[PDB]
Amino acid sequence: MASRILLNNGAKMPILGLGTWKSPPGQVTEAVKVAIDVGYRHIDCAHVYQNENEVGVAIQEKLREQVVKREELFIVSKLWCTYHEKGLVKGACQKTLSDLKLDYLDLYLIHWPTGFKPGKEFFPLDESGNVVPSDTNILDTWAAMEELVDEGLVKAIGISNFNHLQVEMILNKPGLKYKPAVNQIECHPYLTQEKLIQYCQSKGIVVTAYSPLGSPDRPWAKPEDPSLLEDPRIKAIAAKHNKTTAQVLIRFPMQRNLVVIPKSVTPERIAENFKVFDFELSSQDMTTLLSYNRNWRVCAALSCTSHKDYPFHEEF
Ligand SMILES: NC(=O)c1ccc[n+]([C@@H]2O[C@H](COP(=O)([O-])OP(=O)(O)OC[C@H]3O[C@@H](n4cnc5c(N)ncnc54)[C@H](OP(=O)(O)O)[C@@H]3O)[C@@H](O)[C@H]2O)c1
């Protein structure tokens, strides 16, 4: 298992990174510090997570301690939906850079294909409970992302939560300057993403699997929802390897040539979750885990189902 995957800009992206959604500001600094100590080099961030300042504190400390240098880190962030207007993209990226205390990102993603009404609220809703969209489109937002590469603010650009037709839109764009390097999508045994992964990989786009543990901390979880970490069939695979269920769930996407970004703020779990380069899942294990697909999404953006660019009406 090589620890990095080559992107279309010649850079190498660590296949195991630390997620930071719902890592509270009061805990994320320690989380990132520990992660860096134990070998994480890739950190997945976003302005919408409201903790980039505190991620930045951790990175700054570890740079100053001489634990890592900047070139060894792979820092990812994402353009939030309220900043899809071409005139807002650079300022949104620069806010992220200022909070992270960095002068470039290794990768900057369009967080969702859906643009929302610009304003202070991250999720502007109307009386029907539906999001208020913006008059933005994928191709113009992409052109604004491209300018960030041209200006040296980001080394690579990509997308997140795009369906294959939305990816195709960018790929077919007249005058395209940079292909998306990465599509970051939800992926785990209950949402195995065979078709979208095959599509992206065939196009030279690296896939990053988010919510690989099934995001048990997600805010809209219901008591009846499937729970991957507690699935006894996965516990059984883990026991056979003398590993934890999380370790199996992290190794699974790695063996599909995906990048994976498990989130924790708990130091012991951060360290444990990285110990996935000392075992292999068998063909039977992989097949069994793939067979658990139920097309069950934890991140279905249910307030956005009427947005013109909602990604999940399409099969993939
Ligand atoms: N692009 C997008 O739209 C999008 C959407 C969702 C997620 N993401 C990215 O993907 C990252 C990962 O997804 P996620 O945060 O949704 O969920 P996840 O990584 O599937 O699961 C995170 C949860 O698992 C717990 N956990 C972590 N390690 C564990 C272990 N060894 N044993 C037991 N529980 C463990 C964490 O608890 P503690 O933290 O309390 O230890 C947390 O509650 C996010 O943080 C974010 O960076 C992106």
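Per the header: X-ray crystallography, 1.3 Å.
Cβ atoms here come from the backbone N, Cα and C positions, even for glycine.
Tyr49 (mutagenesis position) carries a helical DSSP state (H, G or I). Counting only same-chain residues six or more apart in sequence, the Cβ atoms lying under 8 angstroms from the Cβ of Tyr49 (mutagenesis position) belong to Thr20, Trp21, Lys22, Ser23. Residues or ranges marked as active site, proton donor by Swiss-Prot on the basis of experimental evidence: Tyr49.
Taken from Swiss-Prot, the feature NADP(+) binding site applies to 10-19, 211-273. In the three-state DSSP reading, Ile261 (NADP(+) binding site) counts as coil.
Under DSSP, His111 (mutagenesis position) is assigned to coil, being neither helix nor strand in the three-state scheme. The substrate binding site annotation in Swiss-Prot covers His111.
DSSP assigns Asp44 (mutagenesis position) to a strand. Taking Cβ-Cβ distances under 8 Å and a sequence gap of 6 or more within the same chain, the neighbours of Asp44 (mutagenesis position) are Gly17, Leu18, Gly19, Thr20, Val76, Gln184, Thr208, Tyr210, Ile261. Recorded in Swiss-Prot as a mutagenesis result, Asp44 to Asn carries the remark: Reduced glyceraldehyde oxidoreductase activity.
Among the mutagenesis entries in Swiss-Prot is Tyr49 to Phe, noted as: Complete loss of glyceraldehyde oxidoreductase activity.
According to DSSP, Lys78 (mutagenesis position) sits within a strand segment. Within its own chain, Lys78 (mutagenesis position) has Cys45, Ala46, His47, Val48, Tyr108, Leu109, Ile110, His111, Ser160, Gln184 as residues 6 or more apart in sequence whose C-beta sits under 8 angstroms from its own. Looking at Swiss-Prot, you'll find the mutagenesis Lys78 to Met noted as follows: Reduced glyceraldehyde oxidoreductase activity.
Neighbours of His111 (mutagenesis position), defined as other CB atoms within 10 A of its CB across all chains, total 20. Looking at Swiss-Prot, you'll find the mutagenesis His111 to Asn noted as follows: Reduced glyceraldehyde oxidoreductase activity.
The secondary structure of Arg251 (NADP(+) binding site), as reduced to three states from DSSP, is helical. Around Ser211 (NADP(+) binding site), the same-chain residues six or more apart in sequence whose CB sits under 8 Å from its CB are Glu186, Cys187, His188, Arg218, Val298, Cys299, listed in sequence order. Working note on the binding-site residues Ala221, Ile261, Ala271: by count of other C-beta atoms within 10 Å of each C-beta, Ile261 ranks first. Residues from the binding-site residues list (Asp231, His241, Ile261, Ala271) with a C-beta closer than 6 Å to any atom of ligand 1: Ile261.
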